[PDB]
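**Q** Can you keep this structure in mind? I'll have questions shortly.
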Amino acid sequence: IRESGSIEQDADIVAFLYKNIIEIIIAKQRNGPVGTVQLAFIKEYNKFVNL
Amino acid sequence: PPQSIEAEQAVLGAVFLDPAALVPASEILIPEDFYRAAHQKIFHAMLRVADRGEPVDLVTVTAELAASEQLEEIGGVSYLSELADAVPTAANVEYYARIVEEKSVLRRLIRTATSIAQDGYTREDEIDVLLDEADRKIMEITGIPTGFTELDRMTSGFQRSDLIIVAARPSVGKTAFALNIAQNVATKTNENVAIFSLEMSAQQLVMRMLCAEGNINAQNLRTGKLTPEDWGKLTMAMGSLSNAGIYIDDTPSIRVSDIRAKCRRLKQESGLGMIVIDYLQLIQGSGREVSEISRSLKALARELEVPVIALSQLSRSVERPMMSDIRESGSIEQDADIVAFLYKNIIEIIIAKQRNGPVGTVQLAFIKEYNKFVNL
Amino acid sequence: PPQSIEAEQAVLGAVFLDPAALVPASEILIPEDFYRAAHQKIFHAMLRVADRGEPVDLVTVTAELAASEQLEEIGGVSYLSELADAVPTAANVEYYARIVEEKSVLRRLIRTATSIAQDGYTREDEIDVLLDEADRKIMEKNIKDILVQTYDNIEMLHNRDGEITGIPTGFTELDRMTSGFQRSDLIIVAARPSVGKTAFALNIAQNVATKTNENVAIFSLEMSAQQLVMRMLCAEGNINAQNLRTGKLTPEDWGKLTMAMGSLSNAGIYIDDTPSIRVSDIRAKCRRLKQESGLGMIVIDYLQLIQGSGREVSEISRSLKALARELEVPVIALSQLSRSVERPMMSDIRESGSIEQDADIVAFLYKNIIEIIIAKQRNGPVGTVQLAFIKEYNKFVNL
Amino acid sequence: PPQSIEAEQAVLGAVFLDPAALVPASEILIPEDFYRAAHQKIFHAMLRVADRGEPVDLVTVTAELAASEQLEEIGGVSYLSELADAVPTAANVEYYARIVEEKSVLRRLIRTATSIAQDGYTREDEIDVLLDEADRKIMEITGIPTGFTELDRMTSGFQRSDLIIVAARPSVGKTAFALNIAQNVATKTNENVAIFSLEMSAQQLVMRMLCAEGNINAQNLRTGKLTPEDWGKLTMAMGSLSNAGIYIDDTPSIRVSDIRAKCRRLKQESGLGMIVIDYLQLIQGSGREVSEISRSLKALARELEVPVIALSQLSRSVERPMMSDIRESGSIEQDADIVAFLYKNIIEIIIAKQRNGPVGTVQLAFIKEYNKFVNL
Amino acid sequence: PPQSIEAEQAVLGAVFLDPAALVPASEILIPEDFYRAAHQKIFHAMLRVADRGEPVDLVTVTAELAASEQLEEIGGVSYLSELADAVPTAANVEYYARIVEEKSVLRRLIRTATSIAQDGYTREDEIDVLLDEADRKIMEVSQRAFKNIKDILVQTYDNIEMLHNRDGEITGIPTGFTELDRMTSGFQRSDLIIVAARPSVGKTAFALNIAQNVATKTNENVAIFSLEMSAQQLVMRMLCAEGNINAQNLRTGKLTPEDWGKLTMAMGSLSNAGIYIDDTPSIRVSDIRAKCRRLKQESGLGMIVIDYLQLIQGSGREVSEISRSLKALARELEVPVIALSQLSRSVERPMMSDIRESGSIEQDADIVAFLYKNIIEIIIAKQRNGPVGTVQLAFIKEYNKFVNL
């Protein structure tokens, strides 16, 4: 998203989305951790549910 | 208007006569030194000819004046012969050369001064800028131990009045290197370190030296995360760091005068020992060029009697660095009386220049997790 | 009309003052090249006398001018004296020659141009003939003779023998071909990065200053003075380079250094490590140095680094040859090759020309053995001299 | 001032007349070619109406003139009607078109010439630049046997008027391959060969074919060195090479017109049979692009009825070549009616394209010591 | 004040002359389009006559003008006379129409635009209405030739006969290919014939076969321009195709002693032909024209064949001007001009759009032909006088020939 910036600075938190499971990559957070939160996606209901 | 027609004529007429007298002139004068429009032309063509060539004499010079059709624009040839038949002895010359240069110098002083006054009425507006393009324009182990045993050997270590330049390509770790030095000086020795961080914020900077100090995993803090005893480790860091005499200025883009004024006040109020500037190419000029900044950073070192460490960034020529990689971005080379380059999690410190002391490669190890340089 | 009355008078009067100054003038002129008809006469009458005979002074010329009764048709003898009693310097002459020769040529461009113009009004008519004869006036290899000259080179490599008429290089085999590096020559050594052109230049500089009594001026634009000394200390006394870098040092490798320094201190090596110099600065410094202590070699660490008179590369090249001629000293300029090679040849510095012409000798560098390709030499053979390179001491040695 | 008013009026009126007479008139003339301000505008408007649409006649033209509001700027339409009624028949025109053209070109001679004279007093200054930009400005087995039996099988061999293209990556040995062919032809057959070496000098080239001819070790000559009987081997090579019809031109960077004019003279003076060009990318254009060169070399071939072998260099896509490796450096692909690539000291000759013959691989052995290609 | 009286005069006059010109006129104009009152009246009256009745010429129009007592109000009848004069060509009526029509939209633009300017001083008052009627008023110009079965099936029938009607007199130059000659009749004087095919289909061979068939069989001279292939390279192909010699047999030569005797007959027969070749790499059209021009008037010319158009360079240092020039060439020399063309990689059966992306040859050509079991198909997709369909021929690779079926 830097080749299509400059959203990188203005956002104090940037998250990416990547087994019908999906990964939520929190690449930037100004007050707090940086890691991968994992959720399960159900195509039939168009829902994300806990794990 | 400061000028010496009499002594100008001499230099022109002495070159017609000797004419190996053009050498000691060309080293002391350049055509724009001469005040009379006409004289510039001559000394210019007289010099232009010397660039073949071929050599220099009454005739050859007239040819080169007719070449650029500026013969009849001086006097006639009648003037060229006047110049010759005017000066009897052409051994003085240089001189003569130094009398025309002085008159050339003042006229620029008289000018750059009148240019500053003229500005004080067209701006009003800037000040903190006008007061810089005023400095800049009118500008025309025996030392401090580093904490790196092997570097101290060679340097002895960083000494007062020296402008030290540490250049490195991005990602090599010049910032961390500077910080480790600044940190080692403040914690171990009783001396105060002023750090200007132009790219990185104050807190962002401390966060690195806190990791470095107490051995806390850098990414552990970034992503916090933190081991309950790693946390204890931090409290020890802070404590040890609190006693140190570190003064940071994280102003995005400062001018050199602002850096001078702030270091000036600090020495005479608490005491100063080192000045660390996070990369030079970020210091903005006195306008709204990099040579004038370099020049002024050396002057800063002389005035406060303090080793100034200015980081620099290398051109994409390397892709082992050497002097020409910062030359294409000069003229830092001269002003610096010590130039160091950064190049197995081991790093090399190549001291390419040192005015008093050897030239070689000191080797240190770099730990990514703590952002530290350690001995070997 | 282009002309240089003053510079004509110089050629003429400069014969009357030597007159071994007619030989050079006559190579670079013919009586027509002289504007003022009166001059045309003299320089011809002067040449007519050289065709005996007999020799060539005032007397003999005034005879020849009267021999075609155009004596009083010049000025008088009164004027012939003026030619000489005017111009005081005739080590030039040649000159002087090229001044009057340039101004003739122009005077012809104008003429033949104005004639092409004039013709555009009379004819109307031809066209396809006019635009052919337009060329003509605005313009003013076989295998027999190549072989004939190749044998003169194929030997020229065997012939050699053997007198070293220039400045000895210290490399026996390179001296064979060059004889060796000679006064007034612009010597260009081009090589890709890492091949070791800087080490080559240094070995030469070092060999000259230590073995012979001559002084070497080195301009290192890339490398610092001390950083350069470090490499020739290693090369002198045989000290491992990395040993000094990381230091390290065997106690007797240290004693090796003291002998190196001693022998190197007597040498006349003058270094200028000014990062980016203009040619004029180089010139002025060499100029002072020769007339103060005595100069023999100029060595410049890479050409591409010399900045011009602005704030192009051909002008620098041209000015270096000049520098060579003025100080009567071989100038060794290092050059860097384009990424075309990736065995070097002329085109690899022609894309970064026009060094090819100005240089009278062009050398490329290409088993810790290295090849020295002499692709051009104005008076001598063309081929490959082979040397051995020792990384540890940063040296080139014979074979 | 060269001018044919009458001729102009014809061309113009003749368009109003036919007006399929504008086609040859535009093939010959463009607006500026007309001396009269007025006509220039008409013959432009006329042409501008040609580019739709719509087509061209007395109405539609006045419509276009009114458009760029330059109707009354000519004469009236009064003058346009004068143009149609002044000339009776439009069968001529072209012409008329060519009379106007002569007059046009003549003024462009007086112009580009007068310019030069004018320059002869401003510059003085230059010469070698004036003498350059003076020309510049004013200039405006059925075939030949290759000796390689297996190549000849496929090609039959190199035939008259054919542009042959030999492409290879650096170091593969294209130069040596061209040289061997050139040599084989000169020595074995009675035909003359013209070689243009743009990278390598004439002597440097002969050195390689001397080595190739009499079997002399190449590094032995370069370093010289030479066996007293290797030496006698040279004298046999020379003798047998002397009788050959080899003509070499080692000019650094030639334009194709020079290549053409030189070969043209050679055919009509002694007889030509082959033209070999040491690498195409080195030929400079008519400026101060590569497709126009390639097109011109086909032209050259066809004019002289002589096979033209042009070496080419391959892009870094290979790192077995194919058509797309010179297509990115096109458009040589079409103009060539035979394209050959070069790819165990054994080499492969890949004949990718041949207009009147097979397509395949011919295999030859290369000897590095002699710089020769031999049969198999 | 934007207008074209010049153009108006034509349209009005052009009707008087044809008067089947008045239909295409009305489909493009309505009285108001005319700037001059006088004209407005005429075109109107002229039209009011069409509504009978009755039809339209000098008398009938002066009749309708005296009828609405506006005859002497135009000028005289003398002006109706005059009008009939200043129309250059009656066949260009619609282009003159569009001139008038363009000056009439302009006027309305200018007007409705000035009507907006005028508004932004009186209303002040509205704004959001102003900016809404601003669009409206301009868009109401943007609004101010659709085609209906009834005719499309009149041709798509009359055509669907011609393929069978043929019979059978070859008026133009005969091709040698009896089935092509049926449709074309065959290649006639002044026609620009364009044969298009993808590489390796065999258009070159097809051109050559015709060239050959024309020169040997008929007494006519052919002028072949081969910009890709060399003259000897080309002859080698038509020697093969004449005396039936295996092409690859000559290439790799090779040759059967009686295949050798087969060559000597081919040469003979082919020597008597009137084949002239120019193998110049890249010619301009002006060069093609001046060479053909000389040859006609010196020996007689009957056919020009150009080996592929996209190789012809222009008058510079575009493909449309070439096309246009080639048709003119044909008209001047009264000779069929066969220009080969290459197809765009859209096919990968060809159609008109495959050369239309590389136009504008489509219009200039009065006949377009595509090439598509060693059998080949000759699709005739355009013919100005004649049917449209597919003729079939068989291709023999060994001799490089096209033969009948």
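By Swiss-Prot numbering, chain D shows 10-149, 183-330, 338-368, 374-397, 409-441, in order.
Structure method, as recorded: X-ray crystallography, 3.7 Å.
Each Cβ is built from the backbone N, Cα and C atoms, and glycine gets one as well.
From Swiss-Prot, here are the annotated features:
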type: BINDING; residues: D:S213, D:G215, D:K216, D:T217, D:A218, D:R250, D:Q362, D:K418, D:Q419, D:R420; note: ATP binding site
type: MUTAGEN; residues: D:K216 to A; note: Loss of helicase activity, reduced ATPase activity, still forms homohexamers, ATPase not activated by DnaG primase, still interacts with DnaG, almost complete loss of ssDNA-binding
type: MUTAGEN; residues: D:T217 to A; note: Loss of helicase and ATPase activity, still interacts with DnaG, complete loss of ssDNA-binding. No longer forms a complex with DNA clamp loader subunit tau
type: MUTAGEN; residues: D:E241 to A; note: Loss of helicase activity, reduced ATPase activity, ATPase partially activated by DnaG primase, 4-fold decreased ssDNA-binding
type: ACT_SITE; residues: D:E241; note: active site, nucleophile
type: MUTAGEN; residues: D:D320 to A or N; note: Loss of helicase and ATPase activity, still interacts with DnaG, 4- to 15-fold decreased ssDNA-binding
type: MUTAGEN; residues: D:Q362 to K; note: Partial loss of helicase and ATPase activities, still forms homohexamers, ATPase and helicase not activated by DnaG primase, still interacts with DnaG, binds ss- and dsDNA in absence of nucleotide and less well in presence of nucleotide
type: MUTAGEN; residues: D:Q362 to A; note: Partial loss of helicase and ATPase activities, ATPase and helicase partially activated by DnaG primase, wild-type ss- and dsDNA binding
type: BINDING; residues: D:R381, D:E382, D:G384; note: ssDNA binding site
**Q** Distance between D:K216 (mutagenesis position) and D:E382 (ssDNA binding site) at the Cα atoms, whole Å?
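**A** With the alpha carbons as reference points, the distance is 20 Å.
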**Q** Long-range same-chain neighbours of D:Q362 (mutagenesis position), Cβ under 8 Å, sequence gap at least 6?
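**A** Expected: D:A209, D:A210, D:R211, D:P212, D:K216, D:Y321, D:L322, D:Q323.
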**Q** For chain C, which of the recorded positions D:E241, D:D320, D:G384 fall under 8 Å by Cβ?
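**A** Listed in sequence order, the recorded positions near chain C are D:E241.
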**Q** Looking at ATP and its recorded binding residues D:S213, D:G215, D:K216, D:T217, D:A218, D:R250, D:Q362, D:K418, D:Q419, D:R420, figure out the farthest C-alpha pair and report it in angstrom, whole number.
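**A** Result: 32 Å between the two most distant Cα atoms.
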**Q** May I ask for the distance between D:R381 (ssDNA binding site) and D:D320 (mutagenesis position), taken between their Cα atoms and rounded to an integer number of Å?
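**A** About 19 Å separates the two Cα atoms.
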**Q** Would you mind pulling the DSSP three-state label for D:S213 (ATP binding site)?
**A** coil
**Q** Applying the rule Cβ within 8 Å of the centroid of the Cβ atoms of D:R381, D:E382, D:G384, what extra residues of the same chain belong around the ssDNA site?
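**A** So the extra residues in range turn out to be D:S378, D:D379, D:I380, D:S383, D:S385, D:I386, D:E387.
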**Q** Which site among D:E241, D:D320, D:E382 has the most other CB atoms no more than 10 Å from its CB, taking these as recorded positions?
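**A** Highest number of other Cβ atoms within 10 Å: D:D320.
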**Q** Other than its own, how many Cβ atoms are within 10 Å of the Cβ belonging to D:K216 (mutagenesis position)?
**A** 22
**Q** Which has the fewest other CB atoms in a 10 Å radius around its CB: D:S213, D:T217, the listed recorded positions?
**A** D:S213
**Q** Can you tell me how far the Cα of D:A218 (ATP binding site) sits from the Cα of D:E241 (mutagenesis position), in Å?
**A** 13
**Q** Quick check: in three-state DSSP terms, what is D:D320 (mutagenesis position)?
**A** strand
**Q** Which residues in the same chain, at least 6 apart in sequence, have a Cβ under 8 Å from the Cβ of D:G384 (ssDNA binding site)?
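**A** Within the chain, D:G384 (ssDNA binding site) has Cβ neighbours under 8 Å at D:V339, D:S340.
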**Q** Nearest by CA distance to D:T217 (mutagenesis position): which of the recorded positions is it, out of D:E241, D:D320, D:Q419?
**A** D:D320
**Q** Going by Cα-Cα distance, pick out whichever of the recorded positions D:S213, D:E241, D:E382, D:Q419 is nearest to D:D320 (mutagenesis position).
**A** D:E241
**Q** Give me the CA-CA distance between D:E382 (ssDNA binding site) and D:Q419 (ATP binding site), in Å, as a whole number.
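**A** So the Cα of D:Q419 (ATP binding site) lies 20 Å away from that of D:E382 (ssDNA binding site).
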**Q** Round to a whole number and give the Cα-to-Cα distance in Å for the pair D:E241 (mutagenesis position) and D:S213 (ATP binding site).
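**A** D:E241 (mutagenesis position) to D:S213 (ATP binding site), Cα-Cα distance: 14 Å.
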**Q** Near D:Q419 (ATP binding site), how many other Cβ atoms are within 10 Å of its Cβ?
**A** 20
**Q** Have a look around D:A218 (ATP binding site) and count the other CB atoms within 10 A of its CB, chains all included.
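**A** Around the Cβ of D:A218 (ATP binding site), 22 other Cβ atoms lie within 10 Å.
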